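Note sheet for the following structure.
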Amino acid sequence: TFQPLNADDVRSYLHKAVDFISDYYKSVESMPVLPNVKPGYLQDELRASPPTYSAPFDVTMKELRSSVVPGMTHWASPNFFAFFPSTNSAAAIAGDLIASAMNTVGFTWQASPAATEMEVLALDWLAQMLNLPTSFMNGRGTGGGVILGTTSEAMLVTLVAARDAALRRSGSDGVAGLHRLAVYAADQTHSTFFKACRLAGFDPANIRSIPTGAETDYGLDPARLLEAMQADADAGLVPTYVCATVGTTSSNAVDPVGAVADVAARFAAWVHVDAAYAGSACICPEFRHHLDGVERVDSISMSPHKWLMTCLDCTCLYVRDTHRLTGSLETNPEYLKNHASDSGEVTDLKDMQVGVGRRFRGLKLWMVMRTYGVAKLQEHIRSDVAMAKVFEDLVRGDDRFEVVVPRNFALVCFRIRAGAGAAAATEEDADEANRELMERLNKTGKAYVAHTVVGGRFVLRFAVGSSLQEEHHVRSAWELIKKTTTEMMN
Amino acid sequence: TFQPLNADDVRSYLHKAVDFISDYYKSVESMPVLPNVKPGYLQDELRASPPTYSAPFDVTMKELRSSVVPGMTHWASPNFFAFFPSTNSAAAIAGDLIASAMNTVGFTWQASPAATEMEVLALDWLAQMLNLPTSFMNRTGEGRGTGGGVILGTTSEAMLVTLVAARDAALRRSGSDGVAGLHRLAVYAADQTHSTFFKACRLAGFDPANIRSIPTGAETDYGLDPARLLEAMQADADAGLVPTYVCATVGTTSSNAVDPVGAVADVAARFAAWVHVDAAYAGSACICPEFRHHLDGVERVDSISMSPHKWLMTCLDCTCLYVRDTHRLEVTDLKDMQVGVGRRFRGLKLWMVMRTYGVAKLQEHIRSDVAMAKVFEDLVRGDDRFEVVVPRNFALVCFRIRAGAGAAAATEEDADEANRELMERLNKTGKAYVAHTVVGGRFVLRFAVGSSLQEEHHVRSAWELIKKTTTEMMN
Ligand SMILES: *Cc1c(COP(=O)(O)O)cnc(C)c1O
Ligand SMILES: *Cc1c(COP(=O)(O)O)cnc(C)c1O
Ligand SMILES: [Ca+2]
Ligand SMILES: [Ca+2]
Ligand SMILES: [Ca+2]
Ligand SMILES: [Ca+2]
């Protein structure tokens, strides 16, 4: 008699959720971006124990509005300027809602053919937008792709494939040889790469974080990479894997992809390109040069759930040889066996990821591309970049401020210059002035700004592109920075 | 001038999705559970390249109805009897829809306080339903517990991150220079533990030579024999290897065997090995007192996982990992014990399920699935041509046509072929989806009760179809 998917409840709960969402988008800008709660508030307000009895879903939604929403940081706010925006769209939310309701589990093709074939089709469409070489999709090709939750999983599975190949060819006695494998990335590489290395069992003493400096705009210098890898090879270590980043998290530095692949090829090392954020911009011809050389790397990942209007989670991994991944990741449990899998004519996507089950993530990505089309997706990239250029040129027109690195995409790095005011004579002073500025913009509730460290300096990041954000939001943000800065001097 | 979240599109697209969903549940039983498509069907229906121009969302929805839905396997069907059902609820779907619209990333408490606290809260609520010791809890009623939890994507992820924590702890215990001593670490699980666990062991860098799959037999109903485990671990310790981690499963995938948790924890304690309980499916049943005995001894293990996205009415992804006494590793989940950093607000839908329906309805949800499974099991036991292969512990029944049922099921090899034929004929009708396993070297049909729209009459009707089909086979 209890039917959790009864027709009446399905329609009314979801209608109430849609009403909440409409109200939320109309009212989010008026809320403070950052909340004013203390750790532990939530269990105080909800209770410590689940209710014994049921409640009308209107009560659940009231507690959502009363206790959850006021304790949120509003990533959807047009005044959220931190990290990178989680850009979103009605088509993507619609697609994920439909996937959640059908709730298929696509470990094998047979487990739901449409879920796997649409994932393959969405990956292929995106590869076409990105102008990936045909070696990255799939009649003799060996390339292909998989949608994963995170860049970390994409790093982990390619690290495992590279690890297993290095151990096999170098003659390791089982994993006795694992302590001789070495891996390489610039010191601007996201911290999650180094964690994935540790997960896969690489020795922390052999995880090389290569220094970068202002001379290359903090991109990886391939001469410094070659020297590190050669020194390891001369010491009896096995260079195994290099991560190059296009669009680093701190300052949007860009590693030279082709030059890195050429260096790594001297050692037969795996090369993965992390383009989690800036990959989406490469659907535009004027940005596609940042991926030159990708035809010589082993794998590349990017996240539509950053800059391609697809809600979390959605990270796309492309490899030139899927057999290298399935060799490490495949299983063949009896209860999943089926004629299609046996035939070799399908790829079961459990064999391209860590886990077994998986959501129908292909649906929302296809719905975004199918509904909006390439031209609109390109104009979405370009309008975000143009807003960022407005903000950069505003920073450059005020001699109290400096733009710390060149702007490649929609992120501007800036700070209060030294010698800008009495409260910033030295550069250690200017450091504390910028920290004060940031904490003052955040208490306002009309901004969320977070910082980074660029060449030993305290720097404010301004990451443009929250989906609700328009040009006037960025200009008003500039006025608020200017205004707050003046009040700090006197 | 293009606004992807403009008010008109948000309402109209979502209302069209809700209409599709309402229609889907009302009509999914009339569709064949398994589709009649061949590999590659989709690229013959839809365009090969992404469109340059935009299209009305109605066109997108028409292609979903015309080309996607006909190629799906309907997990939501009441006649879906395979694997474990992905049980679901209006509250869970609503919660995941709201999470997608807010679209926050909770990689720190500050990156969204409500999101981190709600995940912690949802985990602490479920821990109470499971009657876990406070050593697995973050907050208690008036203070703090000594443990913690995190909401992960898969049971495989839970195994991987606990394997990594145990691996690193054993390397320090054994004075390894970095990973130099990794080749000495051994790991253990029954041969009925999911193959994804042995894959996770290889992912974490354990040596294939040291990954132990312990044989099980019918004498323990394919549960792990702790004496066999002790023998294997003692042998490795005597050879200079370091016993590092044991996985005990409550409700194995193939036949729902149950490993003896407390006995496994005691054997493993003699070597200081990490013990993880995998209760991906059966964990949800342990919110009922008549099932909670299966978790006796959990106070002595190191970690336990279960997946609400199997049997607790929460759509994928939702796997809960609990770790005891996390100091050995203000209000935060164990964010370092996941593969990635930035992922969805998974806790909202889990809280909405518990807050909207309550503990009593969740328990009756478990009990009424088990009662349907018992009905099916008694129907099978009442027909001499069939046998129930192992005792039914939860809502999965394993059965087969036995040898001697007919002239076409004379030898045990013939019964194997007849069971495969029965399965394929059932699936061809579109009125069922059944899949198989192998138990004690015999081909066995699984019957997994619990798809959310499924009622008792669906189960009785499936049994009549099984009888009808078997009769037509034996001529
Ligand atoms: C966003 C970001 C990541 C995030 O990694 P996850 O594992 O998905 O959380 C990694 N690399 C770059 C360059 C990023 O911008
Ligand atoms: C579900 C199942 C698994 C597989 O889990 P994933 O979440 O798909 O990785 C592992 N163990 C058991 C007992 C299962 O039922
Ligand atoms: Ca195969
Ligand atoms: Ca924009
Ligand atoms: Ca209190
Ligand atoms: Ca039920």
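Since chain A takes its numbers from Swiss-Prot, the residues it shows come out as 21-158, 163-514.
Looks like X-ray crystallography, 2.0 Å, at least that's what the header says.
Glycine too: its Cβ is placed from the backbone N, Cα and C atoms.
Some features that Swiss-Prot has for this protein:
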- A:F104, A:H214: serotonin binding site (BINDING)
- A:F127 to A: Reduces enzymatic activity 5-fold (MUTAGEN)
- A:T175, A:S176, A:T273, A:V380, A:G381: pyridoxal 5'-phosphate binding site (BINDING)
- A:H214 to Q: Reduces enzymatic activity 20-fold (MUTAGEN)
- A:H214 to A, F or Q: Reduces enzymatic activity 50-fold (MUTAGEN)
- A:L336 to A: Reduces enzymatic activity 40-fold (MUTAGEN)
- A:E358 to A: Slightly decreases enzymatic activity (MUTAGEN)
- A:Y359: active site, proton donor (ACT_SITE)
- A:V380 to A: Reduces enzymatic activity 5-fold (MUTAGEN)
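Overlay of Swiss-Prot feature records on the structure.
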{"residue": "A:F127", "record": "mutagenesis position", "CB count, 10 Å": "23"}
{"residue": "A:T175", "record": "pyridoxal 5'-phosphate binding site", "CB count, 10 Å": "26"}
{"residue": "A:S176", "record": "pyridoxal 5'-phosphate binding site", "CB count, 10 Å": "25"}
{"residue": "A:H214", "record": "mutagenesis position", "CB count, 10 Å": "21"}
{"residue": "A:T273", "record": "pyridoxal 5'-phosphate binding site", "CB count, 10 Å": "21"}
{"residue": "A:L336", "record": "mutagenesis position", "CB count, 10 Å": "25"}
{"residue": "A:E358", "record": "mutagenesis position", "CB count, 10 Å": "15"}
{"residue": "A:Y359", "record": "active site, proton donor", "CB count, 10 Å": "17"}
{"residue": "A:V380", "record": "mutagenesis position", "CB count, 10 Å": "25"}
{"residue": "A:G381", "record": "pyridoxal 5'-phosphate binding site", "CB count, 10 Å": "26"}
Check your understanding: Could you tell me the C-alpha distance between A:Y359 (active site, proton donor) and A:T175 (pyridoxal 5'-phosphate binding site) in angstrom, no decimals?
Key -> 30
Point to revise | Chain-internal residues, separated by at least six, CB under 8 A from A:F104 (serotonin binding site) | key: A:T273, A:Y301, A:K330, A:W331, A:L435, A:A487, A:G489
Check your understanding: Rounded to a whole number, what is the Cα-Cα distance in Å spanning the 4-residue gap between A:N158 and A:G163?
Key -> 8
Review point. Can you tell me how far the Cα of A:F127 (mutagenesis position) sits from the Cα of A:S176 (pyridoxal 5'-phosphate binding site), in Å?
Key: 20
Revision key, fill the gap. Among A:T175, A:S176, A:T273, A:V380, A:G381, which the record lists as binding pyridoxal 5'-phosphate, the farthest-apart pair of C-alpha atoms sits at a distance in angstrom of 30
**Study point:** Spatial separation of A:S176 (pyridoxal 5'-phosphate binding site) from A:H214 (mutagenesis position) - C-alpha basis, Å
**Key:** 9
Practice item. Out of the recorded positions A:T175, A:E358, A:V380, A:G381, give me the one sitting nearest to A:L336 (mutagenesis position) by CA distance. Key: A:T175
Review point. Expressed to the nearest Å, what is the distance separating A:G381 (pyridoxal 5'-phosphate binding site) and A:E358 (mutagenesis position) at their Cα atoms?
Key: 16
Point to revise | Coarse DSSP state, helix versus strand versus coil, of A:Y359 (active site, proton donor) | key: helix
Check your understanding: When you measure from each Cβ to the nearest atom of ligand 2, which of the recorded positions A:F104, A:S176, A:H214, A:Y359, A:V380, A:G381 fall under 6 angstroms?
Key -> A:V380, A:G381
